[PDB]
Each structure stands twice: as structure tokens, then as C-alpha cells.
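Encoded as C-alpha cells, the structure appears first; notes follow it.
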Amino acid sequence: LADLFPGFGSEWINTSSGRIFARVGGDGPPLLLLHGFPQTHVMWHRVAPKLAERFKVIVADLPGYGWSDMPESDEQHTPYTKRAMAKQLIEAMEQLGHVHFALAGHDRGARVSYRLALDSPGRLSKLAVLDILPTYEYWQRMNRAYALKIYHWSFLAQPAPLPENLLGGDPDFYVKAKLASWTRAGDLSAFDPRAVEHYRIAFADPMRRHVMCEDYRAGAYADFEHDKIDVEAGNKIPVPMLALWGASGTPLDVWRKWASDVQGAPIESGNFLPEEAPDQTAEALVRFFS
Amino acid sequence: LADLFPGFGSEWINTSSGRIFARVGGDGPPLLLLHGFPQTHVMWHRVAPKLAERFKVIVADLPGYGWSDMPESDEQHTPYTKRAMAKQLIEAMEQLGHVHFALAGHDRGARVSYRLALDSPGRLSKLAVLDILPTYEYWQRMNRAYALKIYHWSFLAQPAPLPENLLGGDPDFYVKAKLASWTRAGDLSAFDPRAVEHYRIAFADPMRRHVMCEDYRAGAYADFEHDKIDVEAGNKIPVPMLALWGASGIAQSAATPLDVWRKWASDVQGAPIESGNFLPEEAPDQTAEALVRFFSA
Ligand SMILES: [Ca+2]
Ligand SMILES: [Cl-]
Ligand SMILES: [Cl-]
């Protein structure tokens, strides 16, 4: 497995739920970067250097993903809910002395991020969310067309062991197919092969696949109900925010229902912005967080 | 594999789209029985002998299923659309000299059956649909709750090879868990083990799994569109119809099924039966009786 973060250290950070792995580089204001599915912290490798020109950049594996430890789940999927993941990453950040920080997330990491902002806004200076709408909004949309497009939201959320059993036969196919599927190009040409190797090795472990299914189970159930409470309360995130999304993968209208200070923009890309459009993404983030 | 229809003959019936395999028994008015997913004709094994006391019963494997031939599909999944399957079965019945016949279908076969009724009502004297609502009705309702409860409609409809590959590592496990899951009790006790073996052997063939995915791809696309035309146009089936469904099955999970069917059909009766989604196996005596009574009247 290649080292894709020149000038970054490697830390295991203790929490009450298990270790969080991160790569850590730069100096200046702290900025936490959170990946999504079916990826690891490595997805930030094309943008984390430009950010580390200005910031102390902490590139963390989500609870249960990558090299982070895997807390034991329960019947309500609790450690893999975005509320619980957020709490665990807040504890991790406190081990480094960071109690007020900038945050950018992608895909499931973006879900952690906006949930963290909703639950504990005082922890964040500024928030960026990449390639998502709120969980609740995806579910509200979920008609025929959306059920076909984002079938994995319902498939991965099926009770165990249904998706686990299917995934075990040829996991390398499935993960590579998802990576390719969600890009504009429809192939793996947007990704560094060494990055793809990281994602494949993680996905090859049954215990890591189980976590991903627990994440999607939470997304179907507790995450949705948590979001529904905020929508019904009319709670909006107060933290200055940026929404970026791949134009092939409005979203600003949606976010304005969830956040009182939000700017954003499409970038021509599929759903892997930091790898498909690294310069544009790095530039939008540096300019937003600076 | 066991012979579950002791005394019935066989037929391998030619059509323009490939052979249809059927068991044939009894004597009297003609009655075609059409299985669904993930089954074969053998699902009728507990009701067909009773029906054969009153009817000439034709128990057919759907196009692409069981021992029927597998036509090569195309980009629109055409041979596995219900419209094309219905045309194919009409041709098979004409080979037997049946141009006007009774029809009962279960699950995908039921979907063949109502589409047949909408496209070619002259072919049918009476129609029974078991364990279903129209395809259009399932997609119209597909919100979060339903997407989570009937995930396989969207999973199996993903572009090839995604479901095919997922299914190839341990196909037995998947099919057996579906058979059990869809019953009232959640286990395989409602099935004759010999029937289950027919189902598992079918599912063990990758070509047969491909067909099942093409069937669901058609269900997501052309079948939905065909249905949409009918319901937007206000077309109803004029053929006298019976709708039966298991009280624990999905047709009733967020619908009143008779109310739904009355929107699609101008002369429909029906009832629930205490069962999951496999009526002819879970409640064979009740199902047999309801079918004999409806088709005999
Ligand atoms: Ca002939
Ligand atoms: Cl620590
Ligand atoms: Cl019975």
C-alpha cells in the first residue's frame, strides 16, 4: 500500500469507542477531512497538500473504516449512526486539543459532518459538504427513479446477513464497479491506481464490509429519524457552510432549507469530487476556509 | 429431480421465441397456470391435481424459466417483458389448439397474465391473479418504507452484470433465504423439499439467474411504461377476474388489493388468504378451492 500524503504523519487517536486513524500535516488552523463510501482517508490525497499549505490538516478514517477501529454494533446500529460517529470524532479532535475546527466531508463523511454541525455547532468554524444532500432529503425523494439510481441505500440496509453474504463472493468487482459507476467517465481513470488499491484492500475484509452495511442501516433508520426531528423543529445549521457537488452526480436550494449561511457551486464531475476535479475542489475549499 | 405431478404428461411447445415446457393433465375447459420468481412450474404441485379433476390443466414454465428455452435478451429486455411473454404463451397455447382459455398466474406469472388481459382480452375467458398488484402500482407507491421492504425490485434491475455477479458466489443461500423470507412463518416449512430442490437447481444456473434479472429489468422499465399507458389512458381489463393474495404478503402491505384491482379491471372479485407470498404452496386447499369455484362459475 502506497503512502499518498507527502509531508504528513500517521496517528492513531484514542477515543472511548476505539482508535481513529489519521494522516496529519501542515500548520495553522485545524481542518478535519472525512471520507465516505466505499473509500478511506486516501481519497483526499490530491487535495490535502494544497490545504496543508494553509491549515493543519487531519485526514481521518471514519469509525469502522480503513484503519480505524471497529466498535461493536447493536440492533439500532448505534456506533455507525452519524450522531455517534460525530461524537467519536469530536473526542478524537479533543485528544489533539482541537475543540473548534474547520470540517470538510464527502459522501458518508459529509453526513457525519452536517450531523456534527446540527448537534454540536460550537465545534465548527466552517463546514464544507461535498457530493451530498441530507439523508432525509434523499429518502423524501425515493420514488421509482431514485430507487433505481441509488439502489444501494436500500440494498445495503437490508437486514444482515443479506448484503454481507452477497458481497463476499467477489468484493473486488463490486467496489471497483461502484468507484467507476459514480464517476463522470464511468471507469477507473479518475483515480490513482494506488488509491484504488487502498479502497480494494479495505473492502476485501468482511468485517469492514459489515461496517459499511451498518452505516447504510443507520442511514435508513436512526440517521433518517434524527434528521426528521431537525426538519420538523425547523433547525438550521448556523455554521458558515459550503456545498460543492459534481454536476453529473438545485443542491444549493436544498441546503438553504438546512443552513442559514450557505454558499455553493457545481463542479463538472461525478460523485468523487476530490479525485475527479482535484484542482477545482482544492481551490474552492482553500478560498472558503481561508 | 422429482416428478411432482404424478400422472401428468409433458410437452415442449415450440414458439417463435423458443420452447415452453409444460406439464399437462386433466380434461375439461383449458386452464393455464403461470408461476413466478424464484420458482418454476412445480409451484402448482399442490393445487394442480385438484384442478385437473375439473379442467385440462397446462402448467407452464415462463419464457426463460425452468426448462423453457432462454431467448437472448436485448437492450430493452424485450423477451422478458410481460407483453412479450404473454405473446409467447399465446403462441404456445395455439399450438395446443387453445385460442380462448382460463388463466391463473402467481407473482411474475400473474404479471404476464394481467398484461395478456390488457393486450389480448379475447384470449381469456377468466383470469386469476395471485399475490400481486400491477407493476405500475408498486412503483407508484416506492417511498422510503417500500424501497426498504421490496428492495429486490431495484437491486435485480440494476444494469448487468451487477446483480449477476453478486448472485454468483452463493446462489443457494440467496434463493433459499428469499423462499423462506416470503412465507408467513419465515422458514422453508411451507414447501415440499422436492419443490425447493427444483427451485434451487434452476437458480444454480447463471443463465437462469440472468433471465430473472432481465425479468426485473423489464419490470423496472418497459413493463412499467406499458402499464403507465394503460392507467393514464383509463384502460381496464374487461375479462372476469379474481384477485387472491396472502395476508402477510407484499401486495397488501400498503394497499387494499381489491380496491387497487378495481381501478384496473371492470369485473373483479377477490379475497385474502392467511399466507405469505406463496399461496399455492402455503395454502393449497384454500387456493385450489377458490380457483375451482371461480373458473367453474
Ligand atoms: Ca405444431
Ligand atoms: Cl490519543
Ligand atoms: Cl389451505
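The numbering of chain B matches Swiss-Prot: 4-300, in order.
Heads up, the Cβ atoms here are built off N, Cα and C, so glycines get one too.
If you take the C-beta of B:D110 (mutagenesis position) and look for same-chain residues 6 or more apart in sequence within under 8 angstroms, you find B:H38, B:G39, B:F40, B:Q42, B:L133, B:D134, B:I135, B:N280. For B:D110, the entry in Swiss-Prot reads active site, nucleophile.
If you draw a 10 Å sphere around the CB of B:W156 (mutagenesis position), it holds 22 other CB atoms from the protein chains shown. Taken from Swiss-Prot, the feature fluoroacetate binding site applies to B:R111, B:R114, B:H155, B:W156, B:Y219, supported by experimental evidence.
Marked as domain 'AB hydrolase-1' by Swiss-Prot on the basis of sequence analysis: B:32-270.
While the structure shown retains the original residue, Swiss-Prot records the mutagenesis experiment B:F40 to A with this note: Reduced catalytic rate. Minor effect on substrate affinity. B:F40 (mutagenesis position) has a Cβ environment of 24 other Cβ atoms inside 10 Å.
Secondary structure from DSSP puts B:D110 (mutagenesis position) in coil. The mutagenesis experiment B:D110 to N is recorded by Swiss-Prot, whose note states: Loss of enzyme activity.
For B:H155 (mutagenesis position), the number of other Cβ atoms no farther than 10 Å from its own Cβ, over all displayed protein chains, is 19. Following the DSSP three-state reduction, the secondary structure of B:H155 (mutagenesis position) is helix. While the structure shown retains the original residue, Swiss-Prot records the mutagenesis experiment B:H155 to N with this note: Reduced catalytic rate with fluoroacetate, but increased catalytic rate with chloroacetate. Minor effect on substrate affinity.
Under the heading of mutagenesis, Swiss-Prot lists B:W156 to H and annotates it as follows: Reduced catalytic rate. Reduced substrate affinity.
Among the sequence features in Swiss-Prot, the mutagenesis site B:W185 to F is noted as follows: Reduced catalytic rate. Minor effect on substrate affinity. Sequence-distant contacts of B:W185 (mutagenesis position), defined by Cβ-Cβ distance under 8 angstroms and a gap of at least six in the same chain, are B:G252, B:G279, B:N280, B:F281. DSSP assigns B:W185 (mutagenesis position) to a helical segment in the three-state reduction.
Other Cβ atoms within 10 Å of the Cβ of B:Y219 (mutagenesis position) number 23 in total over all chains. One entry in Swiss-Prot concerns the mutagenesis experiment B:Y219 to F. Its note says: Reduced catalytic rate. Minor effect on substrate affinity.
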List the other residues in this chain whose Cβ sits within 8 Å of the Cβ centroid of the fluoroacetate site residues B:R111, B:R114, B:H155, B:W156, B:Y219, in sequence order.
B:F40, B:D110, B:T138, B:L159, B:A160, B:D218, B:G222
With B:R114 (fluoroacetate binding site) as the reference Cα, tell me which of the mutagenesis positions B:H155, B:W156, B:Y219 is the closest one.
B:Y219
Residue pair B:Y219 (mutagenesis position), B:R111 (fluoroacetate binding site) - Cα distance, angstrom, rounded:
9
Check the DSSP secondary structure of B:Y219 (mutagenesis position), expressed as helix, strand or coil.
helix
